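K.L.:
Questions regarding the structure given below will be posed in turn.
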Amino acid sequence: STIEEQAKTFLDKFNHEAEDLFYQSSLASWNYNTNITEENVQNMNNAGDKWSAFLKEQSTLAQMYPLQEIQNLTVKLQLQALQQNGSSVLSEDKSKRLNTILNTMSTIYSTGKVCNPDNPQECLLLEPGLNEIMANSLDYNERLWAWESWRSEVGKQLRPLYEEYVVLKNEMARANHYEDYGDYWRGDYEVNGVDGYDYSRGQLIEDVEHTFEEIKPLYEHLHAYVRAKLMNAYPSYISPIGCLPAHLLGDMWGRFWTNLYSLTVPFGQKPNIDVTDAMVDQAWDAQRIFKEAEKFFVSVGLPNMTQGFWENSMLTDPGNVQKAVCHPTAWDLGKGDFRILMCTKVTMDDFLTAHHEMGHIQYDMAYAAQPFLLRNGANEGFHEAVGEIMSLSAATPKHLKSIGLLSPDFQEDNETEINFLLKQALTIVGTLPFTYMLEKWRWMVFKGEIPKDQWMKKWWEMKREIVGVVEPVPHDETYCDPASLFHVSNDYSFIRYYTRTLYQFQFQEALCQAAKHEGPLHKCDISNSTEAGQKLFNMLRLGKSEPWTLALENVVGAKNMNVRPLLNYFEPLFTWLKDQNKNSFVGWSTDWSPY
Amino acid sequence: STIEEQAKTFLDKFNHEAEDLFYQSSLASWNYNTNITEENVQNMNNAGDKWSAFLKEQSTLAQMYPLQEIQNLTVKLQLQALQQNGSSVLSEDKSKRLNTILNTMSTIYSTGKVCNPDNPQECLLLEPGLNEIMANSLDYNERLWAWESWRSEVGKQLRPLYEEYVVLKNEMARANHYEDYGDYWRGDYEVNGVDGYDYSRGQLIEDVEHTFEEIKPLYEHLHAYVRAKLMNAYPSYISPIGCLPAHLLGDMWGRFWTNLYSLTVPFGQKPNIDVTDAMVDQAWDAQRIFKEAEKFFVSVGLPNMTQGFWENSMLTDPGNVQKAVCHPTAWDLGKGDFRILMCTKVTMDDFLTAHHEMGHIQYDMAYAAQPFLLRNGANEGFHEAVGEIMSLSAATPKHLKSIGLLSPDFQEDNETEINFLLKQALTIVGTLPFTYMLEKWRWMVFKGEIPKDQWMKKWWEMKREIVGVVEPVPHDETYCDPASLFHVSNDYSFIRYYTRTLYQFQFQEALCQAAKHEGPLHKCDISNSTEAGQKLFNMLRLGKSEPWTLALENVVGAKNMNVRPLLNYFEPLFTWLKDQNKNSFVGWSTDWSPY
Amino acid sequence: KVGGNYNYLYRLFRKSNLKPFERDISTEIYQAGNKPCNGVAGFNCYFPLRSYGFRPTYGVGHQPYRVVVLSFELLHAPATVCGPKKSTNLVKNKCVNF
Ligand SMILES: *[C@@H]1O[C@H](CO)[C@@H](O)[C@H](O)[C@H]1NC(C)=O
Ligand SMILES: *[C@@H]1O[C@H](CO)[C@@H](O)[C@H](O)[C@H]1NC(C)=O
Ligand SMILES: *[C@@H]1O[C@H](CO)[C@@H](O)[C@H](O)[C@H]1NC(C)=O
Ligand SMILES: *[C@@H]1O[C@H](CO)[C@@H](O)[C@H](O)[C@H]1NC(C)=O
Ligand SMILES: *[C@@H]1O[C@H](CO)[C@@H](O)[C@H](O)[C@H]1NC(C)=O
Ligand SMILES: *[C@@H]1O[C@H](CO)[C@@H](O)[C@H](O)[C@H]1NC(C)=O
Ligand SMILES: [Cl-]
Ligand SMILES: [Cl-]
Ligand SMILES: [Zn+2]
Ligand SMILES: [Zn+2]
């Protein structure tokens, strides 16, 4: 027997053993999240190491295959995801040292508490209190102190740990036949072994830079519009041709500008489209929301949920008797078991979030006929992209009035459309420059293009040019601004939030053509579109068994990432911003500083 | 008609004409060997040039095929063995000059006679007298003089001829689209035209060097054990940490160490297992030996011999009335004619040799359904490998007592097993370092890595490091040590004796697993094993119609040459040598010299 | 069961396909490599039988389904087996078809 027959035999046993053990770990994790008790914690711990030790012992036995004689693309892709050694290549001392740094970074970030000089017993942690001031407080000196004091207590403590975090991750990736740890994150989009659809890791850096060239004209007019409106709210602190401070973006890190809608609203006389009061009048609940959402997915051409979905999943919090996580999370236990954990309330935000969690389940059920090693999306951005196009298609005014939320005696106007597009731009396109500079900065840190004594200098230099945010006060080299983010300190990839944003509009632009749309992109509805759902289901069914380049061609039809559909979505908003951003100089000067 | 149809038509006529003419040459050669008369010599001469001229005229007509349009692997391999021009590429002057050098080297080596200063009329030739002193004489100065005087009279005369032999063979191979004449010998193992089983000529050099790395630990303990035992037989001449002289190996060239068993015997109190006296008591003869041997082959699953075998072949010398060659040679005349010429006596050595000649006939009858151009083994080592595994399987104590040679009241002990494994190591693994350095040295001569003025320096330098044999006296550059060997002066490949040795244990290890063996490898017997014979017959039937890499996978299951089964055979001997080679320093120092 | 019904096993690896209406209960270690492994469990030495572990929370495609096969064949036999024919009353003083 050849080496190919031994590989298929090893995978057949591994798939049977993995689905049995992964279901036990998922079921134990489900009981922990649905009921926080010491009995459920122990069930998650022992099942956790059981699945962890099983994946390690099977990966070690998989290393006995050279992988060069096998020609089957299906068998090769499964072994690549299994034969990956990971952090086990380094010695014993480097393994425990790297794990120790990852543990202390999460504890310092979570248990971080900054004291205030106003009162010795008035200290607040990160999530409560601190985020409320950075979002609702309008005082300049108040949010300025809270912005600097957080990085002064967290950045100075994580800086000695971050210097050792980079050198350990670099030596680990280079031992795995890579260039640096930044290339390891970009290895997910790597496609090899099939001619005509390959995609090198180095091409991803060129793809992000080329697509970002077209986002700048849309962002420059958006940044100039927000700057012009913040002059009345924060006078004598913003320059007409200068950049914007970092403590005036609405958040501690300035990732999302959703908190700036109350200050930079174009037309504040008319309220936004909200169906919160329309649901309480019709006596709706969490069960009605998922039933109305299920009717939307089956109209496009997707099958119905399993019987265990409406029976085992808990869609309503029973109160303060069985503690559960209030965060919406899609649970795929496996073997036909699909559950959703979410404390769905009577709110429009929960309505759009319900379609987001339900859209992920439709994705998981599509590739259910695939092996365990291929039971995943095309990449780290393909999963969240399908879940967000369902919420945008449901947030359209035409879909809300068709199901009974909006009254039929209500016609949309131009003012409501501008407020809708501008509000979405503060969270969709407003986070692209922040995501762009954060990834490109770290990619140069792991590679070595930025010396250790120039981390803070290059960080603010890119912030001034790319995002256009000036530092409020001078920061010494001992500080560490990137470590203040949750995704950076906990070793989480942040480029997935950029590719998913671009892939979101590629799918929306591909479905509007099949649905025979006749208006703007933000008014499209994929409801009652059988041809659009069938074309989309052909890509979701493949999952990870096919490269993302081939899967993207099934729906969008393009072999490479494209940012053009992103500009077409905000095209009416772009023409409106250019008409209003004519009284002042468009752009920002990096040489200006408030200090 | 395409070029492929013309090639098949040419092969059909060639195979018909070749088998007819090759049978006449084989029949004429048989009459010459079975009866040395002037009538039989003339029958071999005229039939010799008839077959030689036929092969030349058919090869010239075969050159009209480009061989690049043909896609059939069967037709391509036959033409490659026929379209080979050979020495006919060079001009007329270089052809006769090269043949003249090959003729005078055989005459000088055969008629070489060294005179002695003890008596002006006491000169002896190579085979008689000289080999007796190098084997049985224990005097230091006696065998030292005979070792140096031979190379002084033969090496000095063949050195001017060997310098011209290399340059002529290099220019001949380079004209055939090769690198050097050493690459021409390695072209037999070349496999091309089929993906997944290719084998380049350069990979053979890397294969021999990689497999030799594991033979050194077994040989270092073996060389140290022989050195420790020869200190009592040759005192005041061997260093405890130095190398061994070349005139103390038991032979003129030190190829086999069989003559060292009488001096380096582990346990000389108990004699070796010999069945010579057991055959004369049961009134056995040459006919009984071949009948008992035939029962062994048919028990494994091989067919019985043809009727013409027991009638035409002469298995007993009729006396001094019809001169015949006493050397055992397997004769395959073709067209279902298989004969064996051997003067089989009542001796245990003739019993094991009978299975060696009979094993080759079973090989020839396997690929009898193949064309004439493919009527051969996989390579130059596959033929002798099958013939030797039959002798080792027959030399086992269990097989001897089952047929009636050994008395049932005799149980083997540990002392008899150590003497058996050590005696086989003096001729099987003891010749591997000598074969390794001899081939690697010549491969660098034809290629040009060794200059002409450094032939003797590099020869002894490799002998000290690889084999561990120090030169007794300094030799000038005018000498020629490699030319003293029969296989080197007569233009015979010597690498075939290394690959066959490794392939011998690969087949033995592959048949013991099918025979459900439960002990050491040297106690295995392929007798009464139907599944072992059927698996072996599937490889012998292919012959040369399939690459040696694919044929090796049918029995052993490995695509590349492996030396691991060689170490498992001498594994009980390895542990015994390491337990005894602890009173002195293991290894040898190349810096030490007896002069 | 909630804890997993691992009582049902199935063969996953075998040397060759089974013949129609063939029953094999052999539990020999399947030789997936080159050596027979001498009858031990290890690399390229896998056990043929695998368990199911049915759970009530599984999907429709993974729930256990009791399948029964009714093999029928006619070998020119007197056909001893036969279903119910009919059942009627008895008419009196009237010519009917019996
Ligand atoms: C590759 O593997 C898949 C999964 O076992 C199989 O269905 C397919 O036939 C294989 N293809 C080849 C060419 O071996
Ligand atoms: C739910 O699943 C059933 C199962 O057949 C299907 O008939 C139905 O169309 C699905 N959708 C709704 C809204 O019932
Ligand atoms: C889709 O079909 C449903 C079926 O009644 C209908 O109520 C709804 O208005 C339709 N929506 C669109 C956008 O056509
Ligand atoms: C290749 O040649 C052999 C020998 O003539 C013949 O048996 C075989 O059919 C040929 N195959 C093809 C594909 O021509
Ligand atoms: C096979 O076994 C039988 C019975 O044990 C024995 O007589 C016979 O000699 C064996 N075959 C050989 C070739 O020794
Ligand atoms: C010899 O060959 C004949 C051919 O038919 C066969 O019947 C017989 O068994 C063979 N005998 C032996 C000892 O192999
Ligand atoms: Cl920052
Ligand atoms: Cl020599
Ligand atoms: Zn999501
Ligand atoms: Zn031989």
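Here chain B follows Swiss-Prot, giving residues 19-613 in order.
According to its header, this structure was worked out by electron microscopy, 3.4 Å.
Each residue, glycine too, has its Cβ placed from N, Cα and C.
So Swiss-Prot lists these for the protein:
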- B:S19 to P: Increases slightly the interaction with RBD domain of SARS-CoV-2 spike protein (MUTAGEN)
- B:19-607: domain 'Peptidase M2' (DOMAIN)
- B:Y41 to A: Strongly inhibits interaction with SARS-CoV spike glycoprotein (MUTAGEN)
- B:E110 to P: No effect on interaction with SARS-CoV spike glycoprotein (MUTAGEN)
- B:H345 to A: Complete loss of enzyme activity (MUTAGEN)
- B:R357 to A: Strongly inhibits interaction with SARS-CoV spike glycoprotein (MUTAGEN)
- B:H374, B:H378, B:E402: Zn(2+) binding site (BINDING)
- B:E375: active site, proton acceptor (ACT_SITE)
- B:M383 to A: Slightly inhibits interaction with SARS-CoV spike glycoprotein (MUTAGEN)
- B:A386 to L: Increases slightly the interaction with RBD domain of SARS-CoV-2 spike protein. In sACE2.v2.2; increases interaction with RBD domain of SARS-CoV-2 spike protein; when associated with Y-27 and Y-330 (MUTAGEN)
- B:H505: active site, proton donor (ACT_SITE)
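Thinking about packing and proximity, how do these listed features fit into the structure?
P.N.:
In three-state terms derived from DSSP, B:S19 (mutagenesis position) belongs to neither a helical nor a strand segment and is classed as coil. Remark: B:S19 (mutagenesis position) has no non-local neighbours by Cβ distance under 8 Å and separation of at least 6 in sequence.
Note on B:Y41 (mutagenesis position): other Cβ atoms within 10 Å of its Cβ, all shown chains, come to 15. Look at B:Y41 (mutagenesis position): DSSP puts it in a helix.
In this structure, B:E110 (mutagenesis position) is part of a helix by DSSP. Within the same chain, no residue at least 6 positions away in sequence has its Cβ under 8 Å from that of B:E110 (mutagenesis position).
Shown in sequence order, B:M360 are the residues of the chain, 6+ apart in sequence, with a C-beta less than 8 angstroms from the C-beta of B:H345 (mutagenesis position).
Taking a C-beta cut-off of under 8 Å and a sequence gap of six or more, B:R357 (mutagenesis position) has these contacts in its own chain: B:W48, B:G326, B:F327, B:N330, B:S331, B:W349, B:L351.
In three-state terms derived from DSSP, B:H374 (Zn(2+) binding site) belongs to a helical segment.
Within 10 Å of the C-beta of B:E375 (active site, proton acceptor) we count 23 further C-beta atoms, all protein chains included.
Long-range Cβ contacts of B:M383 (mutagenesis position) within its own chain (separation 6+, distance under 8 Å): B:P321, B:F356.
All chains included, 14 other C-beta atoms sit within 10 angstroms of the C-beta of B:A386 (mutagenesis position).
Secondary structure at B:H505 (active site, proton donor), taken from DSSP and collapsed to helix, strand or coil, is helix.
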K.L.:
Can you check which residue among the recorded positions B:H374, B:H378, B:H505 has the largest number of Cβ atoms within 10 Å of its own?
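P.N.:
Top count of Cβ atoms within 10 Å goes to B:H378.
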K.L.:
For B:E402 (Zn(2+) binding site), which residues of its chain lie six or more apart in sequence with Cβ-Cβ distance below 8 Å?
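P.N.:
B:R514, B:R518 - these are the non-local Cβ neighbours of B:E402 (Zn(2+) binding site), listed in sequence order.
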K.L.:
Can you give me the residues near the recorded Zn(2+) site, meaning same chain, not B:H374, B:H378, B:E402 themselves, Cβ no more than 8 Å from the center of the site's Cβ atoms?
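P.N.:
These residues sit around the Zn(2+) site: B:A348, B:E375, B:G377, B:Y381, B:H401, B:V404, B:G405, B:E406, B:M408.
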K.L.:
Take the C-alpha atoms of B:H378 (Zn(2+) binding site) and B:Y41 (mutagenesis position) and report the distance between them in angstrom, rounded.
P.N.:
18
K.L.:
Measure from the Cα of B:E375 (active site, proton acceptor) to the Cα of every one of the recorded positions B:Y41, B:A386, B:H505, then give the nearest.
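P.N.:
Of all the candidates listed, B:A386 is nearest in space.
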K.L.:
Cα-Cα, whole number of Å: B:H374 (Zn(2+) binding site) versus B:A386 (mutagenesis position)?
P.N.:
19
K.L.:
Return one of helix, strand or coil for B:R357 (mutagenesis position), based on DSSP.
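P.N.:
Strand, per DSSP.
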K.L.:
Return only the integer: C-alpha distance in Å from B:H505 (active site, proton donor) to B:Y41 (mutagenesis position).
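P.N.:
So the alpha carbons of B:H505 (active site, proton donor) and B:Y41 (mutagenesis position) sit roughly 27 Å from each other.
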